[PDB]
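Participant: Below is a structure I'd like to ask you about.
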Amino acid sequence: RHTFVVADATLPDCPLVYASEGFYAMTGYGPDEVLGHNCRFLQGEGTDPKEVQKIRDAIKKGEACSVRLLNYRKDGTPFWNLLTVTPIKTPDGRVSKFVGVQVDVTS
Ligand SMILES: *[C@@]12=NC3=[C]C([C])=C([C])[C]=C3N([C][C]([O])[C]([O])[C]([O])[C]OP([O])([O])=O)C1=NC(=O)[N]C2=O
């Protein structure tokens, strides 16, 4: 079971532009609160800053990356998010979008 989003990398802070219905159902947030925003609103008190940095750098360098993050639903309850971000390039080598697969691996 997994969810999927698309971030717009032509915009400077990679706002989310599409999300599967499972992403909304998993996180508790609506498209009115997800679209146009950077994915980091799902982070909170216990999110590991060393892991958050791995994504920050892979996004700046335009690489693929996979990290384990503690995330929080709209109602405040936490869950463990296995997150893999893939860069999507244009033919001229520039990154156009980042795509994300999120798995809830709280098991
Ligand atoms: C988030 N999923 C997610 C999906 C995509 C496609 C991208 C590009 C990023 C994410 N993030 C992280 C966020 O956008 C940001 O990259 C990181 O927070 C690190 O950079 P900052 O600005 O914080 O230093 C996701 N973050 C989550 O917590 N949950 C996801 O599902």
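Here Swiss-Prot sets the residue numbers for chain A, with the shown residues being 19-125 in order.
Per the header: X-ray crystallography, 2.6 Å.
In case you wondered, yes, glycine gets a Cβ from its N, Cα and C as well.
Annotations per Swiss-Prot:
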BINDING   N56, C57, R58, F59, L60, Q61, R74, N89, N99, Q120  FMN binding site
MUTAGEN   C57 to A  No effect on blue light-induced kinase activity
Participant: Far apart in sequence but close in space: which same-chain residues, 6 or more away, have a Cβ under 8 Å from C57 (mutagenesis position)?
Facilitator: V23, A25, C32, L34, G118
Participant: What is the Cβ neighbour count of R74 (FMN binding site) at a 10 Å cut-off, with all protein chains included?
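Facilitator: Its Cβ shell of radius 10 Å holds 13 other Cβ atoms.
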Participant: Among the binding-site residues listed here (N56, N99), identify the one with the smallest other-Cβ count within 10 Å.
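Facilitator: Each of the binding-site residues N56, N99 was scored; lowest Cβ tally within 10 Å is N56.
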Participant: Which residues in the same chain, at least 6 apart in sequence, have a Cβ under 8 Å from the Cβ of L60 (FMN binding site)?
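Facilitator: Sequence-distant Cβ neighbours: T45, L87, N89, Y90, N99.
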Participant: Applying a 10 Å Cβ distance cut-off over all chains shown, what neighbour count does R58 (FMN binding site) have?
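Facilitator: Its Cβ shell of radius 10 Å holds 14 other Cβ atoms.
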